[PDB]
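In what follows, a single structure is set out as C-alpha coordinates and then discussed.
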Amino acid sequence: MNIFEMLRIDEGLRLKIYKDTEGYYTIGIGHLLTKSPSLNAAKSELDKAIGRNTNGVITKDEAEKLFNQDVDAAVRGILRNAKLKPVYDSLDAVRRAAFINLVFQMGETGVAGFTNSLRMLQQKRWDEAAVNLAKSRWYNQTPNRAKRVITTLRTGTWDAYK
Ligand SMILES: [Cl-]
Ligand SMILES: [Cl-]
(Lines of atoms letter the chains of each structure in order from A and count residues from 1; the text may use other names and numbers.)
(Lines give C-alpha, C1' and ligand atoms only; values in the text may rest on other atoms or scores of the structure.)
(Ligands and ions follow the chains in the order given, each with its own letter.)
Protein backbone atom coordinates (compact mmCIF):
# COMPACT_ATOMS: atom_id res chain seq x y z
CA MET A 1 0.00 0.00 0.00
CA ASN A 2 0.98 3.49 -1.00
CA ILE A 3 -0.67 6.95 -1.29
CA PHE A 4 -1.82 6.25 -4.87
CA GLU A 5 -3.55 2.95 -4.07
CA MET A 6 -4.99 4.42 -0.93
CA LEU A 7 -6.59 7.41 -2.70
CA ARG A 8 -7.76 5.32 -5.62
CA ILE A 9 -9.68 3.21 -3.07
CA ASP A 10 -11.18 6.16 -1.36
CA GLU A 11 -12.17 8.19 -4.46
CA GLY A 12 -12.81 5.49 -7.07
CA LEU A 13 -12.37 6.05 -10.79
CA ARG A 14 -14.99 7.55 -13.13
CA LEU A 15 -14.46 8.29 -16.73
CA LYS A 16 -17.55 10.44 -17.04
CA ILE A 17 -18.22 13.80 -15.36
CA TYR A 18 -20.04 13.01 -12.16
CA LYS A 19 -21.19 14.75 -9.06
CA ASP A 20 -19.15 14.35 -5.87
CA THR A 21 -20.63 13.82 -2.37
CA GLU A 22 -21.06 17.58 -1.99
CA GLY A 23 -22.67 17.89 -5.39
CA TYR A 24 -19.66 19.14 -7.37
CA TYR A 25 -18.73 18.29 -10.87
CA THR A 26 -15.80 15.88 -10.78
CA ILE A 27 -14.00 13.44 -12.99
CA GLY A 28 -11.46 10.54 -12.83
CA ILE A 29 -9.97 9.93 -9.43
CA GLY A 30 -11.44 12.66 -7.24
CA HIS A 31 -10.39 15.51 -9.53
CA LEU A 32 -12.77 18.34 -8.70
CA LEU A 33 -13.71 20.32 -11.83
CA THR A 34 -15.74 23.25 -10.59
CA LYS A 35 -17.96 24.27 -7.76
CA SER A 36 -20.28 25.91 -10.22
CA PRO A 37 -23.68 24.41 -10.94
CA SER A 38 -23.24 24.47 -14.61
CA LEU A 39 -22.45 21.36 -16.49
CA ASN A 40 -20.98 23.49 -19.21
CA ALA A 41 -18.72 25.33 -16.86
CA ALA A 42 -17.63 21.72 -15.98
CA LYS A 43 -17.00 20.54 -19.54
CA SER A 44 -15.11 23.74 -20.24
CA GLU A 45 -12.87 23.16 -17.19
CA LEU A 46 -12.39 19.59 -18.22
CA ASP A 47 -11.26 20.38 -21.82
CA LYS A 48 -8.91 22.96 -20.35
CA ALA A 49 -7.44 20.37 -17.97
CA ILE A 50 -7.09 17.67 -20.68
CA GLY A 51 -6.02 19.80 -23.62
CA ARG A 52 -8.72 18.49 -25.89
CA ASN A 53 -12.39 18.62 -26.67
CA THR A 54 -13.62 15.91 -24.47
CA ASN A 55 -17.35 16.19 -24.43
CA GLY A 56 -17.26 15.18 -20.73
CA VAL A 57 -15.51 11.84 -21.15
CA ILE A 58 -11.87 10.81 -20.70
CA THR A 59 -9.64 7.81 -20.89
CA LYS A 60 -8.03 5.84 -18.08
CA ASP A 61 -4.68 7.34 -19.02
CA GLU A 62 -6.06 10.92 -18.91
CA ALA A 63 -7.58 10.19 -15.47
CA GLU A 64 -4.34 8.85 -14.20
CA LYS A 65 -2.46 11.80 -15.49
CA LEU A 66 -4.74 14.16 -13.61
CA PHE A 67 -4.34 12.00 -10.55
CA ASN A 68 -0.53 12.12 -10.69
CA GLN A 69 -0.71 15.90 -10.95
CA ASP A 70 -3.03 16.17 -8.06
CA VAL A 71 -1.06 14.00 -5.67
CA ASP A 72 2.06 15.94 -6.60
CA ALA A 73 0.34 19.30 -5.98
CA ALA A 74 -0.95 17.98 -2.65
CA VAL A 75 2.47 17.00 -1.53
CA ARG A 76 4.03 20.31 -2.71
CA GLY A 77 1.27 22.29 -1.02
CA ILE A 78 1.99 20.62 2.32
CA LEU A 79 5.68 21.31 2.01
CA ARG A 80 4.99 24.99 1.19
CA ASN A 81 2.57 25.67 3.98
CA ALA A 82 4.00 26.79 7.26
CA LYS A 83 1.38 25.15 9.34
CA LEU A 84 1.46 21.76 7.49
CA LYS A 85 5.10 21.17 6.81
CA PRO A 86 6.26 20.72 10.39
CA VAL A 87 3.50 18.23 11.01
CA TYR A 88 4.36 16.20 7.92
CA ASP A 89 8.14 16.24 8.74
CA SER A 90 7.42 14.91 12.15
CA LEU A 91 5.43 11.92 10.99
CA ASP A 92 6.31 8.37 9.89
CA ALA A 93 5.69 7.04 6.38
CA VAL A 94 2.21 5.61 6.83
CA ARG A 95 0.96 8.60 8.75
CA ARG A 96 2.38 10.87 6.04
CA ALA A 97 0.22 9.12 3.49
CA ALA A 98 -2.83 9.78 5.60
CA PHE A 99 -1.94 13.52 5.90
CA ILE A 100 -1.71 13.61 2.15
CA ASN A 101 -5.09 12.01 1.87
CA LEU A 102 -6.57 14.55 4.22
CA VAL A 103 -5.06 17.42 2.07
CA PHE A 104 -6.09 15.95 -1.35
CA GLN A 105 -9.60 15.71 -0.09
CA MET A 106 -9.82 18.96 1.59
CA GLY A 107 -7.35 21.52 0.60
CA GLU A 108 -4.41 22.83 2.31
CA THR A 109 -6.48 25.63 3.63
CA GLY A 110 -8.98 23.45 5.28
CA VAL A 111 -6.50 21.05 6.82
CA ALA A 112 -4.49 23.93 8.02
CA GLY A 113 -7.30 25.04 10.09
CA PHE A 114 -7.54 21.66 12.01
CA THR A 115 -5.39 23.56 14.58
CA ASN A 116 -5.80 21.35 17.57
CA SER A 117 -5.55 18.01 15.70
CA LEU A 118 -2.37 19.29 14.05
CA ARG A 119 -0.81 20.03 17.39
CA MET A 120 -1.81 16.68 18.74
CA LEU A 121 -0.43 14.88 15.71
CA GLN A 122 2.88 16.60 16.09
CA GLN A 123 3.04 15.58 19.76
CA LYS A 124 2.29 11.98 18.72
CA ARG A 125 -0.81 11.82 20.84
CA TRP A 126 -2.56 9.39 18.49
CA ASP A 127 -5.70 8.48 20.33
CA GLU A 128 -6.41 12.02 21.21
CA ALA A 129 -5.92 13.30 17.70
CA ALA A 130 -8.31 10.60 16.37
CA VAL A 131 -10.95 11.75 18.84
CA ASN A 132 -10.55 15.38 17.83
CA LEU A 133 -10.53 14.76 14.13
CA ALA A 134 -13.87 13.03 14.33
CA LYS A 135 -15.60 16.19 15.62
CA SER A 136 -15.66 17.73 12.24
CA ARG A 137 -18.15 18.25 9.39
CA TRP A 138 -15.69 16.16 7.35
CA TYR A 139 -16.20 13.07 9.44
CA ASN A 140 -19.96 13.56 9.65
CA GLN A 141 -20.33 14.04 5.91
CA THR A 142 -18.06 11.12 4.77
CA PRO A 143 -17.85 8.86 7.81
CA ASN A 144 -16.47 5.61 6.28
CA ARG A 145 -13.64 7.32 4.34
CA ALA A 146 -12.97 9.54 7.38
CA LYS A 147 -12.74 6.48 9.72
CA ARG A 148 -10.22 4.85 7.44
CA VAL A 149 -8.00 7.94 7.37
CA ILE A 150 -8.33 8.43 11.12
CA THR A 151 -7.46 4.83 11.77
CA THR A 152 -4.31 5.23 9.65
CA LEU A 153 -3.42 8.41 11.66
CA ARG A 154 -4.13 6.53 15.02
CA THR A 155 -2.32 3.23 14.23
CA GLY A 156 0.35 4.00 11.80
CA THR A 157 -0.57 0.87 9.80
CA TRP A 158 -2.59 0.15 6.67
CA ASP A 159 -5.01 -1.94 8.36
CA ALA A 160 -8.27 -0.10 7.48
CA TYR A 161 -7.24 -0.35 3.93
CA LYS A 162 -6.44 -5.01 3.78
CL1 LIG B 1 -5.43 20.86 -13.78
CL1 LIG C 1 -17.06 7.75 2.76
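Per the header: X-ray crystallography, 2.0 Å.
Placement of Cβ uses the backbone N, Cα and C atoms for every residue, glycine included.
Annotation comment: Swiss-Prot describes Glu11, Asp20 as active site, proton donor/acceptor. Annotation comment: Swiss-Prot describes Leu32, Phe104, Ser117, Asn132 as substrate binding site. According to Swiss-Prot, the mutagenesis experiment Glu11 to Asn carries the following note: Loss of 84% of enzymatic activity. Under its mutagenesis entries, Swiss-Prot includes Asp20 to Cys with the note: Nearly no effet on specific enzymatic activity. For the mutagenesis result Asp20 to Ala, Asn, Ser or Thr, the note given in Swiss-Prot is Complete loss of enzymatic activity. Experimental mutagenesis at this site is recorded by Swiss-Prot as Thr26 to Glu, annotated: Complete loss of activity at neutral pH; covalently bound substrate. Recorded in Swiss-Prot as a mutagenesis result, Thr26 to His carries the remark: Facilitates transglycosylation more effectively than hydrolysis; covalently bound substrate. Annotation of the mutagenesis experiment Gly30 to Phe in Swiss-Prot: Almost complete loss of enzymatic activity. The enzyme is destabilized by 1.5 kcal/mol. For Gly30 to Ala, Swiss-Prot lists a mutagenesis experiment annotated as follows: Almost complete loss of enzymatic activity. One entry in Swiss-Prot concerns the mutagenesis experiment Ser117 to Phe. Its note says: 10-fold decrease in enzymatic activity. Quoting Swiss-Prot on the mutagenesis of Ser117 to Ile: 500-fold decrease in enzymatic activity. While the structure shown retains the original residue, Swiss-Prot records the mutagenesis experiment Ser117 to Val with this note: 50-fold decrease in enzymatic activity. Under its mutagenesis annotations, Swiss-Prot gives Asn132 to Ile the following note: 5-fold decrease in enzymatic activity. Under the heading of mutagenesis, Swiss-Prot lists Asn132 to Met or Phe and annotates it as follows: 2-fold decrease in enzymatic activity.
Location within the structure of each feature annotated in Swiss-Prot.
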residue	record	contacts (Cβ under 8 Å, 6+ apart)
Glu11	mutagenesis position	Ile29, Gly30
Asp20	mutagenesis position	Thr26, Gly30, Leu32
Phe104	substrate binding site	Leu7, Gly30, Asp70, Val71, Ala74
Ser117	mutagenesis position	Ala129, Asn132, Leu133
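Taking every pair among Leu32, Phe104, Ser117, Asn132, the residues listed as contacting substrate, the largest Cα to Cα separation comes to 27 Å. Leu32 (substrate binding site): 16 other CB atoms within 10 A of its CB, across all protein chains. Neighbour count (other Cβ atoms within 10 Å of the Cβ, all protein chains): 19 for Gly30 (mutagenesis position).
In three-state terms derived from DSSP, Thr26 (mutagenesis position) belongs to an extended strand segment. Every protein chain considered, the tally of other Cβ atoms within 10 Å of the Cβ of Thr26 (mutagenesis position) stands at 21.
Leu32 (substrate binding site) carries a strand DSSP state (E or B).
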